[PDB]
Amino acid sequence: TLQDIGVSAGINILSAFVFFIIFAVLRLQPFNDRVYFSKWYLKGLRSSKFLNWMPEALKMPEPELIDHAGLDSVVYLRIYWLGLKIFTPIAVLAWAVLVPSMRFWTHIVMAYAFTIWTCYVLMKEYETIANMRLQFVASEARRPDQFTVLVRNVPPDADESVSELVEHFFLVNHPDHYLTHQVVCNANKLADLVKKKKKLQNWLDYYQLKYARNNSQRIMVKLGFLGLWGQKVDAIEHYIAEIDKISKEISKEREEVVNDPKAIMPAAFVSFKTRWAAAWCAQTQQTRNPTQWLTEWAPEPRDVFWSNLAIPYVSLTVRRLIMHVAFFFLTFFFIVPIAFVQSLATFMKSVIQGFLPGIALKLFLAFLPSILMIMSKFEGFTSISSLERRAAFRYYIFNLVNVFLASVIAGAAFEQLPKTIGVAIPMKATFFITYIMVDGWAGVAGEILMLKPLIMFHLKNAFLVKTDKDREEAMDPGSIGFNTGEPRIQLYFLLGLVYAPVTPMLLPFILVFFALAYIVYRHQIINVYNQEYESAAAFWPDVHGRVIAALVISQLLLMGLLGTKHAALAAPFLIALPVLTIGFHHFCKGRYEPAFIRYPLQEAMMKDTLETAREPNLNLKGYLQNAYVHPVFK
């Protein structure tokens, strides 16, 4: 309750302030600059009154920040500014209209204005992001992707190899445009192998340094309880035998994979002389039969998820269905722990009653993004970007169904002791506020520390590093974590929209979270979070659709909420909201999303002509030949 609300808020804010103190203290430490400044290091800019950095983050203006970091990161940062802009006027206007009858039409017009302002700011920022994407891609440098494309589902032929097939096909179809062809290799088991070799070499290095320190004994083979099947106290010879065997294993794998007809799938990489050729051919249904020669734009060379490549195309739909069903069952299963958590939300002892449930919830939700990651790993998308897309989608679905609906249902049920659900709904605001403060303020004030990378790096250096220059690749700070970033704020958007016309005080905490997250993530993206891939901000439409769905769901649940005073005779105003919303969405889509999903062919003319004018004498063929060949054995 209110007292517990204040106590939990205080404990969270003090924890966050202590987190800032720790961040500053370790920040000034001189022997860990390698970590908290991964950037300026992968960019090669550095080598070797107590909160001053706070505004220091805000400089380095937006075009400059784009140059420093990258577009998609800028958009992700922009998300928070979007949200704060959306909810500030809504917050103040509602807060003014807190009359604690006329309230019915009051909330009705309040929600109408809320939605109209929301869609207005949405479309405005949508156009702005469209323009900045256009400018960014226009000013973009050359990458091998923009003149090649992925192709899939080529009909098989017993006599002619796939190379001859594709050569004949594209010479007939697009003469004077074809450049080269690359055949996919189905040796992912060798990739698992080379990962194993890396891990074993890492182990052997550890035991080598340890034995150099002093002679020791080891009997725990990665399990302790199920350790070595004996003593094997020395075990260096064990790894020597292992590396010998695996060396002959990889040598063999080479000598058959260089001659395996089975290593080829009905898919390949083809490159064209001009971007326009790529668009015209691979962007459009290429043949008369739409069931073969299936093509879409190629991923970045470092985006190629080679493991997924070995999935037969016929089986992916079956995989999709099986995975969708398994997803529904997993959401079913994880209802019960959440129900436990909410039931925990039932005198100075009640401080833990208000506090713990959010923490516990977060702990049972810590794993789930990883499960969704693997889940998409079994999915077929072949590009870590698209994996991020789908994973975020799944996380949204799970959070919406469980953390919101299941929680409110459980709260109402445990409160009940048919005409009571309406008065039940708003009361869960306290629970949601607590969950927000916890999984937000504290969580961000912690993840600013990068405890896990920091500890990993320090243990690596003190206990595992053998020479120098190996620190440099040792930093793997990880990307922004889109699968975790986008959906959390998406959920907050949903909650704000739903509870705004019923419960105002949810909003200011949301504003606090938005501000702190904006500034902290800005600092991070300035100094850490090297981006593993750089898409053309292609994810934005998904966010737009998600927020639209959020708004319409908020409207519909509000309509349900006004079922308290039965038949207020204003329902047909709540009926117009969804149709207007969906019409707005469809119009926005058909009017602007081509600028994202399609690549402007006129812009292709401009870019290719400018490239030709600035350099008509580039041997681009050899530059593009060896791309998309192989991760390890190029």
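To match Swiss-Prot, the residue numbers of chain A are left as they are there, and the shown ones run 3-50, 71-122, 156-401, 420-490, 502-718.
Every residue gets a Cβ built from N, Cα and C, even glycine.
Counting only same-chain residues at least 6 apart in sequence, those with a Cβ under 8 Å from the Cβ of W75 (mutagenesis position) are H607. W75 to K appears in Swiss-Prot as a mutagenesis experiment; the accompanying note says: Abolished activation in response to poke without affecting activation in response to stretch.
DSSP assigns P77 (mutagenesis position) to a helix in the three-state reduction. Cβ-based neighbour count (10 Å, all protein chains) for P77 (mutagenesis position) stands at 9. In Swiss-Prot, a mutagenesis experiment is listed as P77 to R, annotated with the note Does not affect activation in response to poke or stretch.
A mutagenesis experiment is reported in Swiss-Prot for this position, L80 to E, and the note states: Abolished activation in response to poke without affecting activation in response to stretch.
The C-beta environment of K435 (mutagenesis position), restricted to residues of the same chain at least 6 apart in sequence and closer than 8 Å, consists of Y519, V522, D523, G527. According to Swiss-Prot, the mutagenesis experiment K435 to I carries this note: Abolished activation in response to poke; when associated with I-536.
Under DSSP, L438 (mutagenesis position) is assigned to a helix (H, G or I) in the three-state scheme. Using a 10 Å Cβ-Cβ cutoff, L438 (mutagenesis position) registers 19 neighbours. In Swiss-Prot, a published mutagenesis experiment is listed as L438 to K, annotated Converts the channel into a constitutively active phospholipid scramblase.
Listed in sequence order, the same-chain residues six or more apart from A439 (mutagenesis position) with CB atoms under 8 A from its CB number zero; the list is none. Swiss-Prot gives this note for the published mutagenesis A439 to K: Converts the channel into an osmolarity-sensing phospholipid scramblase.
Under mutagenesis, Swiss-Prot gives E531 to A with this note: Decreases the stretch-activated single-channel conductance by 1.6-fold. A sphere of 10 angstroms centred on the C-beta of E531 (mutagenesis position) encloses 16 other C-beta atoms. Taken residue by residue with DSSP, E531 (mutagenesis position) is part of a helix.
A simple way to gauge crowding: the CB of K536 (mutagenesis position) has 10 other CB atoms within 10 angstroms, across all the protein chains here. Under its mutagenesis entries, Swiss-Prot includes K536 to I with the note: Abolished activation in response to poke; when associated with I-435.
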Next item on the list: Pop the Cα-Cα gap between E531 (mutagenesis position) and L438 (mutagenesis position) into the table, whole Å please.
Entry: 16
Margin query: Before the 11 missing residues sits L490, after them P502; how far apart are their C-alpha atoms, in Å?
Written below: 12
Margin query: Long-range neighbours only, meaning 6 or more apart in sequence with Cβ under 8 Å: which ones does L80 (mutagenesis position) have?
Written below: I603, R606
Margin query: Could you tell me the whole-number distance in Å between the Cα atoms of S50 and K71, where 20 residues in between were not modelled?
Written below: 25
Item checked: Distance from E531 (mutagenesis position) back to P77 (mutagenesis position), taken between C-alpha atoms, in Å -> 19
Item checked: Cα-to-Cα distance of termini bounding the 33-residue gap, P122 and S156, in Å -> 12
